[PDB]
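Asks: Take this structure, written in structure tokens, and hold onto it; I'll ask about it next.
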There are 2 protein chains.
Amino acid sequence: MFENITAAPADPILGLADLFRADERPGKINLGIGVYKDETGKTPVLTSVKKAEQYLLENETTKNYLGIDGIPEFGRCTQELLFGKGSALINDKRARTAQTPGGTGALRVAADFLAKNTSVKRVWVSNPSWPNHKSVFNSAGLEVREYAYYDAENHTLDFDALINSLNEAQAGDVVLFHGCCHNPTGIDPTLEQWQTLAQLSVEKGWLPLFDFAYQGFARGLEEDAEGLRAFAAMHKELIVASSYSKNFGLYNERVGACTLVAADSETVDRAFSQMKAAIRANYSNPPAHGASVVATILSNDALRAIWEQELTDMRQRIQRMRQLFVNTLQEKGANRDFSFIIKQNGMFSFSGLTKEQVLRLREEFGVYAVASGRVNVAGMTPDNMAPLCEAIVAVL
Amino acid sequence: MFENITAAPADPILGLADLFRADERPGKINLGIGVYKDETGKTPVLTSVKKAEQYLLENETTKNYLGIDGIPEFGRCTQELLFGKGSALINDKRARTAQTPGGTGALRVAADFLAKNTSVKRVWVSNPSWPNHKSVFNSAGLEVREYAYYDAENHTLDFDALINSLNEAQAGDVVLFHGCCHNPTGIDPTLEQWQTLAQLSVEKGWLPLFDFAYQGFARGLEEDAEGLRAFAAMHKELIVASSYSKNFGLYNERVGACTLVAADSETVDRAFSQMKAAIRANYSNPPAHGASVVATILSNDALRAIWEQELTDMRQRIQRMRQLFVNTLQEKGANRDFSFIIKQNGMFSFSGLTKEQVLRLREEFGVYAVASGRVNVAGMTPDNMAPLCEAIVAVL
Ligand SMILES: Cc1ncc(COP(=O)(O)O)c(CN[C@@](C)(CCC(=O)O)C(=O)O)c1O
Ligand SMILES: Cc1ncc(COP(=O)(O)O)c(CN[C@@](C)(CCC(=O)O)C(=O)O)c1O
């Protein structure tokens with residue numbers, strides 16, 4: 001029976017990592033997967049995380065199953081981070097949160113939930129977007145449509161085309177938005193643009209679904225949540241899939257959350273019971289460790305202060321590398337203007353290189369980037385910057 | 001969009017956990033969820049596990065993403081446990097293993113893998129069986145069929161009814177088998193019966209799917225795999241979803257595995273690529289903490305020896321409670337023979353109690369059991385045995 005199965009292509013992102021770990025030539029540079037790296041080029045575990053883990057090792061007395069929706073405090077801390085400490089959504093108990101295995105897991109439970117319990121048939125995603133978005137929703141049998149987003153000429157948000165392309169999104173359709181640090185463009189809407197979309201969203205009857213995987217990597221925790229909060233004060237219902245993989249450096253512990261928001265407490269609890277049914281038929285209940293670490297840190301004022309400082313340092317090192325990248329490209333003789341890179345948010349910048357050049361950089365200079373031209377700026381260091389820019393210039 | 005969602009019914013297993021937690025009676029007894037308890041009534045963290053976690057805390061340098069299929073060593077160690085150190089499936093490289101979030105997760109990925117890449121239409125499940133089996137397969141869009149298994153009169157396995165029931169399973173159909181410690185009956189096939197089923201399976205043309213969540217709780221590690229090893233030596237293709245939740249006491253860390261077996265190395269790798277795709281669209285990659293603990297314990301002989309002794313103590317304490325249970329029931333006035341309980345394997349015992357009785361035990365005496373009459377013997381201790389048996393006799 002397994003003879004008739006046709007092989008699957010390699011993940012355009014996770015695959016690259018294997019092709020890199022395979023390359024034998026010295027000096028290789030990995031600018032693929034969106035994982036943070038410090039000045040020495042390593043992905044260390046945060047100090048606040050090592051501390052939390054020591055606390056858990058000493059105080060855990062059992063590994064007994066968590067409830068289907070995970071750790072209670074985890075859900076509470078998540079909601080404050082997203083909506084704000086005094087939020088009315090929280091005070092009116094209009095939101096329920098389930099701890100999930102990563103942001104991906106949050107996206108999948110939301111998709112399964114929507115497919116099995118609502119009349120949702122279509123999800124609208126930006127073009128371009130994280131490749132895995134279409135796969136997650138299709139996995140639940142949901143049709144995925146794309147809306148315009150990037151002005152590749154001015155390296156900015158094509159707001160006019162975005163509005164026009166979403167004209168066909170009907171009431172009941174789900175529209176996916178990146179909370180901040182759009183992947184892979186790094187271009188986010190301004191608060192004014194968010195407000196416009198929020199209004200348009202309510203009038204058209206869309207079900208907003210926010211993917212929040214980089215909160216704190218744009219400007220700050222609270223600032224990066226402004227777009228979501230503009231919608232939240234405007235809508236009756238919405239879904240938010242968030243991830244702690246990057247802002248806590250907990251990639252492999254799979255820590256995320258799927259937050260459901262309904263018109264009132266009675267409706268959300270009812271709907272949430274069906275979300276739990278969906279989780280139960282998938283992985284039963286969430287992994288404890290990653291989420292325990294996060295709940296511990298967010299709950300302890302002393303630990304939280306350290307974490308917030310570590311997040312700030314990562315954010316600043318990236319912005320620092322953004323400026324150094326543009327300066328070195330000039331220094332090394334680039335005639336093309338890359339100034340636009342300074343205006344992008346997060347780990348990824350859309351370089352504007354053609355799939356051809358991207359392959360030439362790899363098989364010829366040993367530099368790895370995603371075929372879309374997306375480069376992980378957080379992977380750049382003072383030590384590989386020069387060879388990197390020298391490679392790019394040579395392929396321009 | 002959420003106004004008309006109908007509330008979902010509570011899980012017949014995980015639901016009780018919340019009821020029990022809420023009950024105010026100081027003398028409540030929990031015999032519901034299949035979780036091990038020591039003589040003190042606690043669900044401790046194994047010593048082998050605690051030591052392994054100390055190693056990790058001390059030596060982990062990064063939390064960087066694992067890889068769709070997880071830790072390689074983990075995959076190698078579970079195949080040896082399942083097939084045997086010098087198995088032909090291993091040497092001939094016919095097997096691929098993906099690390100999954102618990103056995104439940106392993107079941108869902110296998111289900112998704114099958115529904116999206118093959119012609120499989122329905123899955124055959126024992127009657128009775130773990131309630132979640134139907135939910136997991138129906139969620140992936142697969143039709144579920146039940147085959148006879150338990151003789152409620154003689155409290156034994158009705159091999160005649162089992163074989164006659166399965167004669168209706170067409171080729172290409174999937175048939176689910178519990179590796180050992182059948183849930184909820186506790187009655188497993190003899191090697192001879194396994195021998196037959198294996199032969200009948202190849203001839204009938206079924207795709208065997210083994211659920212192995214209790215290896216080591218029946219007779220022993222190697223011994224409990226006999227049934228599986230019998231099918232392995234005969235079939236070209238098979239799937240095994242295993243769990244480390246119980247034999248390692250790592251319930252909430254979600255540690256499981258899904259092993260794919262094909263005719264040759266080329267076919268399995270081709271098929272496994274789609275399984276990785278199914279995973280990527282679900283939770284992307286697996287949680288590292290639990291799987292890491294298992295890998296290091298199974299890899300270190302000094303640690304391994306400790307773990308194996310701990311598993312033996314757990315298996316033996318359960319056996320001692322099983323005997324104590326039957327003896328105490330007669331002493332407290334049981335007007336019936338519960339000897340059949342001694343013949344059951346695993347953590348449970350199919351008591352024979354009706355739903356109305358189980359219902360009465362909870363509300364009238366605060367003794368919690370599953371509505372099917374399934375009782376967790378691993379939850380019985382020398383201290384709660386008396387009150388527990390008195391309650392049962394009273395509703396008899
Ligand atoms: C928009 C976006 N949404 C959801 C996720 C899911 O994150 P999770 O917590 O790992 O499940 C990621 C991770 N993006 C990478 C940084 C990680 C690798 C990947 O593709 O999953 C990236 O390279 O894009 C995203 O960029
Ligand atoms: C046959 C069987 N299969 C799969 C699983 C899944 O295990 P996982 O690794 O936790 O995903 C369980 C756990 N059964 C319980 C011991 C746990 C509660 C539950 O229903 O999941 C039980 O009480 O049956 C099983 O009994």
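How was it done? The header gives X-ray crystallography, 2.2 Å.
Yeah, the Cβs are placed from backbone N, Cα and C, and that goes for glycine too.
According to Swiss-Prot, the L-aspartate binding site annotation covers A:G34, A:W130, A:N183, A:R374, on the basis of a large-scale study or a structure entry. Where Swiss-Prot documents A:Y65 to F or S as a mutagenesis experiment, the accompanying text is: Slight changes in activity. Annotation of the mutagenesis experiment A:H133 to A in Swiss-Prot: Slight increase in maximum velocity of the overall transamination reaction between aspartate and 2-oxoglutarate. One mutagenesis experiment catalogued in Swiss-Prot, A:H133 to N, is accompanied by this note: Decreases to 60% in maximum rate of the overall reactions in both directions. For the mutagenesis result A:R280 to V, the note given in Swiss-Prot is Reduces first-order rate constant over 25000-fold. In Swiss-Prot, a published mutagenesis experiment is listed as A:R374 to A, annotated Reduces first-order rate constant about 10000-fold. Listed in Swiss-Prot is the mutagenesis experiment A:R374 to F or Y, annotated as follows: Second-order rate constants are reduced by >5 orders of magnitude.
What does the local environment look like for each feature on the list?
Replies: Take the CB of A:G34 (L-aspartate binding site) and look out to 10 A: across all protein chains shown you find 25 other CB atoms.
DSSP assigns A:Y65 (mutagenesis position) to coil in the three-state reduction, outside any helix or strand. Every protein chain considered, the tally of other Cβ atoms within 10 Å of the Cβ of A:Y65 (mutagenesis position) stands at 21.
Under the three-state DSSP scheme, A:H133 (mutagenesis position) falls in the helix class.
Under a cutoff of 8 A between CB atoms, and with a sequence separation of 6+ in the same chain, the neighbours of A:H133 (mutagenesis position) are A:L107, A:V125, A:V144, A:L176, A:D211.
A helical conformation is recorded for A:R280 (mutagenesis position) in the three-state DSSP classification.
Neighbour density for A:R374 (mutagenesis position): within 10 A of its CB lie 26 other CB atoms from the protein chains shown.
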Asks: Closest to A:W130 (L-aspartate binding site): which of the mutagenesis positions A:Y65, A:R280, A:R374, going by Cα position?
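Replies: Considering only the listed mutagenesis positions, the nearest one is A:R374.
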Asks: List the Cα distance (Å, whole number) between A:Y65 (mutagenesis position) and A:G34 (L-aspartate binding site).
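Replies: So the alpha carbons of A:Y65 (mutagenesis position) and A:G34 (L-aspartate binding site) sit roughly 32 Å from each other.
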Asks: Other than its own, how many Cβ atoms are within 10 Å of the Cβ belonging to A:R280 (mutagenesis position)?
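Replies: Total other Cβ atoms inside 10 Å, all chains included: 21.
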Asks: Among the recorded positions A:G34, A:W130, A:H133, A:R280, name every one whose Cβ is found under 6 angstroms from ligand 1, counting any of its atoms.
Replies: A:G34, A:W130
Asks: Can you see whether DSSP assigns A:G34 (L-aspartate binding site) to helix, strand or coil?
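Replies: In three-state terms, A:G34 (L-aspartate binding site) counts as coil.
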Asks: For a quick check of packing: other C-beta atoms within 10 Å of the C-beta of A:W130 (L-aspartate binding site), how many?
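Replies: A count of 24.
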Asks: Can you name the residues of this chain that are 6 or more positions from A:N183 (L-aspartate binding site) yet have a C-beta less than 8 Å from its C-beta?
Replies: A:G34, A:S129, A:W130, A:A213, A:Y214, A:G346, A:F348
Asks: What is the separation, in Å, between the Cα atoms of A:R280 (mutagenesis position) and A:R374 (mutagenesis position)?
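Replies: Here the two Cα atoms are 36 Å apart.
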Asks: In terms of Cβ proximity below 8 Å, which recorded positions out of A:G34, A:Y65, A:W130, A:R374 neighbour chain B?
Replies: A:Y65
